[PDB]
Amino acid sequence: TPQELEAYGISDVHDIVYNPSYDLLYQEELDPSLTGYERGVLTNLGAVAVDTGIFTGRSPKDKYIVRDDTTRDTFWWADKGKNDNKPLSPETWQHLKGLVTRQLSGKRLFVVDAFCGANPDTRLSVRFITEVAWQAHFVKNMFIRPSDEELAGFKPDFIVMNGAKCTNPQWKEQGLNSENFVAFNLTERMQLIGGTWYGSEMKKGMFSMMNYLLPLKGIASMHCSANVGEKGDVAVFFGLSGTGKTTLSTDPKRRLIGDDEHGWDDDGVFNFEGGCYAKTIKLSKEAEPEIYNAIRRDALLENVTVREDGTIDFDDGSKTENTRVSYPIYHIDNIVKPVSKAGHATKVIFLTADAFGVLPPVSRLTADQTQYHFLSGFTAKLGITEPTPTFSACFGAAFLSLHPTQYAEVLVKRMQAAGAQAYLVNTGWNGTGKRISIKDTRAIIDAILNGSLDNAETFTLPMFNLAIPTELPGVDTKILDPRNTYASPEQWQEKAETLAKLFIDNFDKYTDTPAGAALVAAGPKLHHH
Ligand SMILES: Nc1ncnc2c1ncn2[C@@H]1O[C@H](COP(=O)(O)OP(=O)(O)OP(=O)(O)O)[C@@H](O)[C@H]1O
Ligand SMILES: [Mg+2]
Ligand SMILES: [Mn+2]
């Protein structure tokens, strides 16, 4: 009812589109009278493509959490290690809520009810409100779509109000970063968005809320993909953006659980989402056939270049390198169903893209190295190279609402109970200045998952002290030692000392506890220069 929407503060809504169907979203997006960033275009693959506007990725500098008596003593605050949980006053929150609700008043609104979390006992019932059809399409794809029975008794736990078309004229007076905002209030259980149209703010916004609620009751909440083999063996793949979680979990030899957000409770690993959000830059049908074949009607392409004849130039990063496609998870042929969950993970894989070309393609981690590298959360990026490091705790600090050690504690507990083994995989660069091929990386993953490596003979990489298998079927043995891809081990050593120092400085903040101090021994060792 409009009276219900009025309770949220939204007035005078003339048209309400509740639970829009995929067919209706399709015709909404292709309405030939739409102008601006609402407009979609039809590609020859059958999927609609849209432009997300000035924002082609998340805006962490615009993310704020209301600091009140619910969040004061439990949240990981940016002003109290480096994170994006910047404190917001309740008073300023109310002005922001006024901006969004006024913007959505007097509009035709899409209302999408969905779940975050595959399990009833821990899921959030989220109600999304937007005036942009492709934003409703995004959340229909990425969250769990309820059954008709579940919709009948749907009671929202959280409300997400997307006011992308409004901006905040008072941001200077309020001490905020810009006229845009992505704000959360755990007392009202609400997310507000202004200025940025980018859909994934809602996806990662609710992920951040799961990351707050689940560990506080003993459930790991993880930035990982996950899949399961025929023998019932579950694997999770942690990693930062672009390191290969979606690419590598979408494997026809295994049943996909999910590609990005999972919990781990007493029964096992469960997906938070109802879809996958794949990168499309330079997408190769031969290298990633399952992802490519998911691009069809009801998938939603973002910021790709579409030619006059409707074909897609997947290689064109002119608008952004972060070209994306969302699709409901059943667009992948080999998935777990009807519920995206499975048992306890026994293989835990940390993906990293090492632009420094130091780390080996695959290492088998000790228990302490697992905690050290989990808290470190390393990746790096590249007419100059300039390897630029990122240390993002738990491979997802941008989404952590509690302190990193709280995620580590619950993860270790779940791993120990399951007898899980951890591995570090460099999906990035070596001495060639090229990325390891997807073919080689998939073969590495195969060798991890089939037990090939759990007792294989190893040699130890200096300084990082990582155990590397001496051989691995399907991979050229030469590349297993990263020193072999340089003219001499001396070139590698110089870059390794740079990276080791980066790790050591970054890890210092964790040494104010005895447990954290103890983990220094498992990290890289550097005592000169
Ligand atoms: N050896 C490799 N392994 C994995 N991915 C690779 C490799 N070489 C190149 N790539 C490319 O790197 C990108 C990996 O992106 P992917 O979508 O898997 O990241 P992600 O970890 O899911 O990030 P996000 O959390 O942002 O979704 C893809 O564009 C893929 O084509
Ligand atoms: Mg992904
Ligand atoms: Mn992600």
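Please read every residue number as a count from 1 along the shown chain.
If you're wondering, the header gives X-ray crystallography, 1.8 Å.
Each residue, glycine too, has its Cβ placed from N, Cα and C.
Other C-beta atoms found within 10 angstroms of the C-beta of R58 (mutagenesis position) number 21, with every protein chain shown included. Marked as substrate binding site by Swiss-Prot on the basis of experimental evidence: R58, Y198, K204, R324.
Just so you know, the Cβ of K140 (Ca(2+) binding site) picks up 25 other Cβ atoms within 10 Å once every protein chain is counted. Annotation source Swiss-Prot lists Ca(2+) binding site at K140, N141, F143, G274, citing similarity to another entry.
According to DSSP, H223 (Mn(2+) binding site) is assigned to a strand segment. Within 10 Å of the Cβ of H223 (Mn(2+) binding site) there are 27 other Cβ atoms, across all protein chains. Here Swiss-Prot flags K204, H223, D260 as Mn(2+) binding site, drawing on experimental evidence.
Within 10 Å of the C-beta atom of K245 (ATP binding site) sit 26 other C-beta atoms, taking all shown protein chains into account. What Swiss-Prot lists as ATP binding site is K204, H223, 239-247, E288, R324, 435-436, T441.
Quoted from Swiss-Prot, the note attached to the mutagenesis of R58 to Q (Swiss-Prot position 65) states: Slightly lower catalytic efficiency compared to wild-type and the affinity binding for OAA is 330-fold higher than for wild-type. In three-state terms derived from DSSP, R58 (mutagenesis position) belongs to neither a helical nor a strand segment and is classed as coil.
According to its DSSP assignment, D259 (mutagenesis position) is coil. According to Swiss-Prot, the mutagenesis experiment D259 to N (Swiss-Prot position 268) carries the following note: In PCK51; altered-activity mutant that catalyzes the conversion from oxaloacetate to pyruvate (OAA decarboxylase activity).
Its Cβ taken as reference, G275 (mutagenesis position) is surrounded by 30 other Cβ atoms within 10 Å in the chains shown. DSSP assigns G275 (mutagenesis position) to a strand segment in the three-state reduction. Here the residue is the original one, but Swiss-Prot notes a mutagenesis experiment at this spot, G275 to S (Swiss-Prot position 284): In PCK53; shows reduced-activity.
For the recorded Mn(2+) site, residues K204, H223, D260 set the reference point as the centre of their Cβ atoms, and the other residues of that chain within 8 Å of it by Cβ are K203, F207, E261, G396, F399. In space, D260 is the closest of the binding-site residues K140, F143, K245, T247, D260 to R58 (mutagenesis position), judged by Cα positions.
Same-chain neighbours of the Ca(2+) site beyond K140, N141, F143, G274, judged by a C-beta within 8 angstroms of the site's C-beta center, are, in sequence order, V112, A114, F138, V139, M142, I144, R145, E273, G275, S326, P328. Cα spacing between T247 (ATP binding site) and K204 (substrate binding site): 19 Å, rounded to the nearest whole number. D260 are the recorded positions among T247, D259, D260, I436 whose C-beta comes within less than 6 Å of an atom of ligand 3, given in sequence order. Straight-line distance between the Cα atoms of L382 and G383 is 10 Å, even though 5 residues between them have no modelled coordinates. A separation of roughly 16 Å, to the nearest angstrom, links the Cα atoms of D260 (Mn(2+) binding site) and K140 (Ca(2+) binding site). Listed binding-site residues: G239, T243, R324. Those with a CB atom under 6 Å from ligand 1: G239, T243.
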